[PDB]
Number of protein chains: 6
Amino acid sequence: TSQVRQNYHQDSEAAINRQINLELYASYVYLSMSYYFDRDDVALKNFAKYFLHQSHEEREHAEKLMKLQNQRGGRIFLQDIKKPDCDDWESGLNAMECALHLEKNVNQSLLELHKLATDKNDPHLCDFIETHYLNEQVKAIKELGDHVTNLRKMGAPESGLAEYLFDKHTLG
Amino acid sequence: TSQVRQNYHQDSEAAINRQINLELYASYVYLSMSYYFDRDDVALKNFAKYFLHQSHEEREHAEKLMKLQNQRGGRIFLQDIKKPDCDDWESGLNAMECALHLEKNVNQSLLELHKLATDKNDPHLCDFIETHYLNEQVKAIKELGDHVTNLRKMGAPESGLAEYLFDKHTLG
Amino acid sequence: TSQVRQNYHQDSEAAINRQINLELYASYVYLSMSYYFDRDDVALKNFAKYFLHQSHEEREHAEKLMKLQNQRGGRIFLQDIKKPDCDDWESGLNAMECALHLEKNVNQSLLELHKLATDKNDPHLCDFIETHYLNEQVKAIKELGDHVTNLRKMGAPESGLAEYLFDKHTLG
Amino acid sequence: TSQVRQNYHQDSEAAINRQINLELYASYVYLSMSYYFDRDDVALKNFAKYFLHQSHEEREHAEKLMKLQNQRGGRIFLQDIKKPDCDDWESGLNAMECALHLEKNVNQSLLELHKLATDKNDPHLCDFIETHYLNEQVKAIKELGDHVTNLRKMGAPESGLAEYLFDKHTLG
Amino acid sequence: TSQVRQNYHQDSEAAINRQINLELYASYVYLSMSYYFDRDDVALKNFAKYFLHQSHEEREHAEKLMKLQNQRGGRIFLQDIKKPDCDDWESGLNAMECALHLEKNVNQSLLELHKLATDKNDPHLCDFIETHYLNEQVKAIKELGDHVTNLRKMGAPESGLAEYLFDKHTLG
Amino acid sequence: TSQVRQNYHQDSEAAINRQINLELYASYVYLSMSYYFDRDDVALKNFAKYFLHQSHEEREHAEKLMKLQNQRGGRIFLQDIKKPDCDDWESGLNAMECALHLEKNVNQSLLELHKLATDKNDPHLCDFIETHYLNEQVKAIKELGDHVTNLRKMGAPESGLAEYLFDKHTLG
């Protein structure tokens, strides 16, 4: 019914709305993680800053998807943003592993979205996903994997000195 | 159990968590409103920018409450962020009135929070609420009331020229 | 026969030449529209500037396609540029709607071109179309739809005050 | 019927429209010539730049005539822009000679236009043609004649070294 | 076994390693060509600079592929870099033609890589190849074709004056 | 047969070509080492940057030898560049020790080259080797020995904290 809509299938619109919800959920998870490390009994300021930055970037991803939905003449339908799985993230390493797993889930959702856009012969949507989301996801996953590897090699779970020094030198 | 907690009652902590959820919900409502006016069949860019700015500011309010919760030794417990009441906001005037009503609800919640902080003899929390939230709320309510009044006097609901000119001159 | 030609099918070359003609035709249509609004009995200077800018950008699109044709070793075959459908465009709103319809036709042609490039396994051509034409087309269609919506809500066809004020505030 | 029309005869208006078409045709011819020299089997970049510059200037001439038509209260009536006579221009010298012949035809058309304006006692049109078109045409014809003479003296048709060196030193 | 690997098929990893070897081989060929023209009995400094620049750029292409291999969780497996086909490149024109043929082989390998990435439903790899390699390859092939055409038209193989002047004016 | 050759014995030319191959092989080894430390399961960015810098410098050494070969009228004869001994370098300390051993082999080759140049009474070649290669080799060997010593004293092979901190403070 939109005057601008062209070659934009309904399944693509629904999947874009689902992806919007997933990006908002990721922003919420990162917000929770950020303020876990601000606790007086955790007190790792650079971990908190890192996760707050990630939360803001995920909000940006969601807003770019909403802009895309309006550009193609689809209609945005928002849903509840579910609370994060954990309230206590238990360590810097555990938070990094959870973030890695979350970003891999988001990547899988984006790949399914790209496959749907391909099956519907929507080159603009495929290009939008490739240009703005796929490489960003690969970069984020690689960075999180590097952080997890370094924390593990330092002996992070047992020794708080490892997490302290990683906070200052890598995230600082 | 927190080493920093002092004169911070459990009811105050619970009410702060509830206020965090309300601020996040307000940010979500403003996000929905912002991308309603970005639609090709609505197409009021300055309304969209205004509501996006409000959404970001509400996110900031929520984050400041989370920082307060950590400062006093309370523990943050996040909940689901419920979807906004409407998906179609139907006009600039209707969105402004809904925003006014939302900000008045938020003000009422903050006043109840202040009364609870007073009854528990928590001067730091009372001062935090007064300094960072009460006057901001009064300013926002006054501004929204002015916008609603001007739109009504222009004849906004019937004439789209009113909404167009308000978009350019007041929100521009 | 070209020393540089590689994975460039003849159907792709023919379709590129057809697209060149369509882009030149669009530039001509926008030129006609621009100098309609320069008439003393129409006298909407910002409408004229907008459509002249669009005409120049369409010329740029055509020249970029010609450069592509030479880069891949195809040969350019120019055809007549047909005169525009109308000499009197009758209003700012009517011109905007005609421009929207023209840009949608151009988008449909580009999508058919992309499908042909996909069927011939020509990734370079597909990427060229996606990178330089598809998102530009989506942006142009969205912008024209917004202009049409605003003119309609202002009451443009009946009232010349609407067209006058749109000229100064949106296109100014 | 135009409120601004004064001492502007119908034959003058028709001849101005014909001149607009001729200027657009010249721009198209120069565009074809420019992208002939961009071919991988021709590969004379400065010839291509020269002819593209000429094409843009001819577009400017056409637009100035359209502005004149609106200034005097006449009405623009566009026609088809015929495809250029050649798709393969066969050498730098051949293209230069064809350009010389085209500019001489355009000059002859402008002189007939001036004679018509004189016979209708239209001093403004005569002055417009003299001030903006006649001396520009004489300069262009002289420059093209100089280029043709130099290419001939270098032995251009037989030796590609002549065309190469002319491209770098004269058109560079 | 990599914590970051996702939607990255083993055939894609093997083909990426093969492409790394091909890019390194191209860098080696260009190095040989560059120092052929530095010989006292050849003595064309700008040809040498051109081919050295190409050698460095091919090294950059190889390193970018290695970075890609690590980003996706694949493992780099290096092989011998075979010596170039020729030690005496015999002329500027002959070297340019050999470079054209080499770049066309590299383009064919990249197109096969893209087809493999498409068959394995790997949009990130397809986009990486399209964004960073395909258009660069097309540009390089077009430029080499232009150089070959100009050298041939100047009479390069027979006359050393042609090669001398091409060295100063085109490659200078 | 070269017009510039003077006091340049054939054995010297052959040994220079062998040294060119050895320098290229060293560059390849350092490239392999650099992209080992870029792996997600190793993730020591400053080790990778150090070894990439060394690889580029070895390429420069090879190119300077090729320039020398042309300056004296000898002829360059390139050979295959053999793949590095290892694909998994297993630790920062192990890579540093392997680099030390490689640089000592290169130094031994250069000393044999200098002895050959002395036996052939070639003062220019002896001075070239002394001025551009011998002191650089001694500096590199000393630096690598210092790095190995520090890593060993930190307990590098067992503790990843040692390698992490060496990465940030010494190579950072």
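Using Swiss-Prot numbers, chain C covers 6-177, in order.
Method on record in the header is electron microscopy, 1.8 Å.
Even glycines carry a Cβ here, placed using N, Cα and C.
Pulled from Swiss-Prot, these are the features on record:
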DOMAIN    C:11-160  domain 'Ferritin-like diiron'
MUTAGEN   C:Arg23 to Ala  Abrogates interaction with NCOA4. Fails to localize to punctate lysosomal structures
MUTAGEN   C:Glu28 to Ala  Reduces iron binding and oxidation rate; when associated with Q-87
BINDING   C:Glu28, C:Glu63, C:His66  Fe cation 1 binding site
BINDING   C:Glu63, C:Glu108, C:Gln142  Fe cation 2 binding site
MUTAGEN   C:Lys87 to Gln  Reduces iron binding and oxidation rate; when associated with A-28. No effect on iron binding but the oxidation rate is severely reduced; when associated with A-108
MUTAGEN   C:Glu108 to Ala  No effect on iron binding but the oxidation rate is severely reduced; when associated with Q-87
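Sequence features, as recorded in Swiss-Prot, placed on the structure.
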residue: C:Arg23; record: mutagenesis position; DSSP (3 states): helix
residue: C:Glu28; record: mutagenesis position; DSSP (3 states): helix
residue: C:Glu63; record: Fe cation 1 binding site; DSSP (3 states): helix
residue: C:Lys87; record: mutagenesis position; DSSP (3 states): coil
residue: C:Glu108; record: mutagenesis position; DSSP (3 states): helix
residue: C:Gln142; record: Fe cation 2 binding site; DSSP (3 states): helix
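Taking the Cβ of C:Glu28 (mutagenesis position) as centre and 10 Å as the limit, one finds 24 other Cβ atoms among all the protein chains shown. Within 10 Å of C:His66 (Fe cation 1 binding site), counting CA to CA, the recorded positions C:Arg23, C:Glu28, C:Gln142 contribute C:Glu28. When the alpha carbons of C:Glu63 (Fe cation 1 binding site) and C:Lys87 (mutagenesis position) are compared, the span between them is 15 angstrom. Using Cα positions, the member of the mutagenesis positions C:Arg23, C:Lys87, C:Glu108 nearest to C:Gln142 (Fe cation 2 binding site) is identified as C:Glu108. Per Cα geometry, C:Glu28 is the residue among the mutagenesis positions C:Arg23, C:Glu28, C:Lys87 nearest to C:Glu108 (mutagenesis position).
Checking the recorded positions C:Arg23, C:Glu28, C:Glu63, C:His66, C:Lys87, C:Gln142 against chain D with a Cβ-Cβ cut-off under 8 Å leaves C:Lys87, in sequence order. Across the structure, C:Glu28 (mutagenesis position) and C:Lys87 (mutagenesis position) place their CA atoms 12 angstrom apart.
Those residues of the chain, other than C:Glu63, C:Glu108, C:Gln142, with a C-beta within 8 angstroms of the mean position of the Fe cation 2 site C-beta atoms are C:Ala31, C:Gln59, C:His66, C:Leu107, C:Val111, C:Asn112, C:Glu141, C:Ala145, C:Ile146.
Neighbour density at the Cβ, taken as the number of other Cβ atoms within 10 Å, is lowest among the recorded positions C:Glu63, C:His66, C:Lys87, C:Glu108 for C:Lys87. Cβ crowding, taken as the number of other Cβ atoms within 10 Å, peaks at C:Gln142 among the recorded positions C:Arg23, C:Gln142. A gap of 13 Å separates the Cα atoms of C:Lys87 (mutagenesis position) and C:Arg23 (mutagenesis position). Apart from the site residues C:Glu28, C:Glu63, C:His66, the chain places the Cβ of C:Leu27, C:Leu29, C:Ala31, C:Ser32, C:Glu62, C:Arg64, C:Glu65, C:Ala67, C:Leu70, C:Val111 no farther than 8 Å from the centroid of the site's Cβ atoms, the recorded Fe cation 1 location.
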